[PDB]
Number of protein chains: 4
Amino acid sequence: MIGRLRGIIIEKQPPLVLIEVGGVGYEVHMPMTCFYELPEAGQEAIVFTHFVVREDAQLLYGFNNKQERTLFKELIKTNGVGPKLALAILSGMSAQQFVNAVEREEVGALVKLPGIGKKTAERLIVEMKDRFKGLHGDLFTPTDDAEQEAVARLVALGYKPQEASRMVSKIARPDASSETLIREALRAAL
Amino acid sequence: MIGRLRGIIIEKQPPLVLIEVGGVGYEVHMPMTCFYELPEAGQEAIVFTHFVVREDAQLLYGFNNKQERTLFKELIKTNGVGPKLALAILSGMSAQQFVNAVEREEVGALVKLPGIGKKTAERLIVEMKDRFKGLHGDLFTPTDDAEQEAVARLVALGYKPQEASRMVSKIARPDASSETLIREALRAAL
Amino acid sequence: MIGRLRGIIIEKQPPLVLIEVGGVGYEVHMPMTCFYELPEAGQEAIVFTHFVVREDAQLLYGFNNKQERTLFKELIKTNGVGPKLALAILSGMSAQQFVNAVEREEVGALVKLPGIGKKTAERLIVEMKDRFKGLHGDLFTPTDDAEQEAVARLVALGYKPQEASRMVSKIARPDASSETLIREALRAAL
Amino acid sequence: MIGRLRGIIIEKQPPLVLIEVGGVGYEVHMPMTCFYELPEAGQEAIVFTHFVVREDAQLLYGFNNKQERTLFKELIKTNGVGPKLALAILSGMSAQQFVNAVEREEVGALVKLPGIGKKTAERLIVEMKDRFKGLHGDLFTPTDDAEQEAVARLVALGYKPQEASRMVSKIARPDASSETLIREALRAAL
């Protein structure tokens, strides 16, 4: 439900940060690489969050931008990676580096990580390297921003990636509103 | 627990909208047709919400008015429809149209939707067409507002629809307070 | 976690009330008898809440005072009564009346309620009539306020009611702070 | 998710305290020893919280400082102790005393507590006495603050305590930022 927090840094205890928001102190778990970018206690901070429901707990994982959160979200969707390990992966390396490692396929580096499997490492690379394709953004892009947006949305709707791809690509060009595109796409399909 | 949000639109990423409320950024999932009616980022918005608890997540589905939320709630109560599909149904068509399709019984249209079943489509129509009856409102009405209110309440209480119907219809007429009606109805039954 | 709400009544739809608290609109389910006492929409209201976690939902049940909430809490602890029925019981009758019915043991009245069992009604009376004993308050009292408080606390701690009873009654008298009593009681027992 | 609350004490009903935060009244369960230190109703209070998710409830346990919370957290991680008993242990004795009892290994005292097991008491002592070692703080310390911090973090990451211990101890000395230490440690290990 919670995607972002805006408040004052009350305490820092890596990798935990306590952010006061209107009297409510929220504990946020952040990968060290994000952690380094946090402002000083007493100052205002903005963090992108990912909520994790768990058996005996409700947790928030935070990032400095939406790109890093996406990467995190992506990592955890795999069978072998959970939030805790995802946090460790992004504490040893930055989103950027991680992305490079995968592209350059360097398991070596990945293994140097606790709980990090080899067959796991290998599988990871393979898997992630694949997921980045359908991923657009500075991070995941070493075409059209709105089209790519309209697509994601259409895919969020239930349309098979390729279907969607086709559905917007048929009608299109700029000075459209992904919103407009999405809109159009739908009419022309139902 | 959360039925409405009032705050500033921070970002739009259809079908997701991020609404800032006193420093807390809430992610809201909205059907495209509602989405189109949202104000611009930076401005204040009011959205009616439906909370969905899930295995690994807590989600909020939002609408522009209570009527659309009801329709959504209604759709999801069926065996074949879940929140994600309900969101897709209301992204392809507006509450109004949807309501028409059902009344005019046009499966054709419904099928043109991913995950949307035929036997499902058929069953849907049949089912919804039935549920709208007991549903009062501009949407679900192509009698007395308070009586109909007193009834719903009495039905919320545990009374069988027909019982309730009868219970208020026996004593009644205007310049009553559904609250008054409900009140009266009860005394006269216990 | 949430025991009280202070905010503006945005809408009333018995038995549901929507209360705006700093931009967050909370849905509260209230027994009709409490409902009648609510102020007008647009005005400030204070409601005592009971949180109910459920399979696919998180709900808040509200009351006008702590006594009515207690009674509700009490009712639901029984095997045969759940929140929905407890809300119906307190919609047909007021906490006061309910309390009388039980004391005067009048099943007749109770049965006049949907889902309300006879063996259930009977069992209820019996059960509640018993629970009120250990219950102190205007409602549940057709001795010492602090002692009774110190006891409850000591009982919250794990002490068997009678033990606790004894533990404070040995040392005591006024111008004590239940807090003081509790304190004392403990030292003298460990 | 909630680690701290800052608001006005609305009511005290040991061991429960109701804290108003921006219109939201939060119920907090506090060990009596913490309870005694609370300010008067009407005044502002700051409490450190521990969230407990439960079958039919969501609860918050509060403390006056982070040390007492840690101790609580520690206690509950054991097989034999749950939140309710942990609250009773800290209501009979203060964090300090408790810590002493364990160090001085005095079961006698512990047993004087409801639900408190003997084999349990014994096991406890043994267990806690062990956990305090890896615990640094005034409470749990009848070396370097940042190093010890860097370690905890590295351990939060997945590193075996000893590994971490070694990893920071190799490179180190002051006027470092646990953050710096952590940082360094990582590079030199991957």
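By Swiss-Prot numbering, chain D shows 1-142, 156-203, in order.
The way this entry was determined, per its header, is X-ray crystallography, 1.9 Å.
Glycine is no exception: its Cβ is also placed from the backbone N, Cα and C atoms.
As recorded in Swiss-Prot, the features of this protein are as follows:
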type: BINDING; residues: D:78-85, D:114-117, D:119-120, D:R123; note: DNA binding site
type: MUTAGEN; residues: D:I89 to N; note: Defective RFR, UV light resistant, sensitive to MMC
type: MUTAGEN; residues: D:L110 to A; note: Does not complement deletion, tetramerizes, binds RuvB, does not bind DNA, no migration by RuvA-RuvB
type: MUTAGEN; residues: D:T120 to N; note: Suppresses the RuvB 'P220S' mutation, restores wild-type phenotype
type: MUTAGEN; residues: D:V164 to I; note: Defective RFR, UV light resistant, resistant to MMC, may interact poorly with RuvB
type: MUTAGEN; residues: D:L167 to A; note: Does not complement deletion, tetramerizes, does not bind RuvB, dominant negative to wild-type (wt)
Inter-residue C-alpha distance, D:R123 (DNA binding site) and D:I89 (mutagenesis position) (nearest angstrom): 15
Euclidean Cα distance (Å) for gap endpoints D:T156 and D:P142, 13 residues missing: 13
Residues from D:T78, D:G80, D:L110, D:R123, D:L167 facing chain C - recorded positions, CB under 8 A: none
Most crowded position, judged by CB atoms within 10 A, among D:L110, D:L167 as mutagenesis positions: D:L167
Nearest recorded site to D:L110 (mutagenesis position) by CA-CA distance, among binding-site residues D:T78, D:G80, D:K84, D:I116, D:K119: D:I116
Chain-internal residues near D:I89 (mutagenesis position), provided their CB is under 8 angstroms and they sit 6+ positions away: D:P31, D:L75, D:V81, D:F98, D:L110, D:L113, D:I116
Per DSSP, three-state class assigned to D:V164 (mutagenesis position): helix
Chain-internal residues, separated by at least six, CB under 8 A from D:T120 (mutagenesis position): D:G80
Distance, D:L167 (mutagenesis position) to D:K119 (DNA binding site) (CA atoms, angstrom): 34
Mapped DSSP class for D:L110 (mutagenesis position), helix or strand or coil: helix
Recorded positions: D:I116, D:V164 - member with fewest neighbouring CB atoms within 10 Å: D:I116
Protein Cβ atoms within 10 Å of D:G80 (DNA binding site), excluding its own: 15
Under 8 Å by Cβ from D:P114 (DNA binding site), counting only residues of that chain that are 6 or more apart: D:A88
Whole-number Å value for how far D:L167 (mutagenesis position) lies from D:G82 (DNA binding site) (Cα to Cα): 28
Pairwise CA distance, D:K84 (DNA binding site) versus D:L167 (mutagenesis position), rounded so that it is a whole Å: 31
Pairwise Cα distance for D:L167 (mutagenesis position)/D:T78 (DNA binding site) [Å, integer]: 23
Fewest-neighbour residue among binding-site residues, criterion Cβ within 10 Å, set D:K84, D:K119, D:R123: D:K119
Distance, D:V164 (mutagenesis position) to D:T78 (DNA binding site) (CA atoms, angstrom): 23
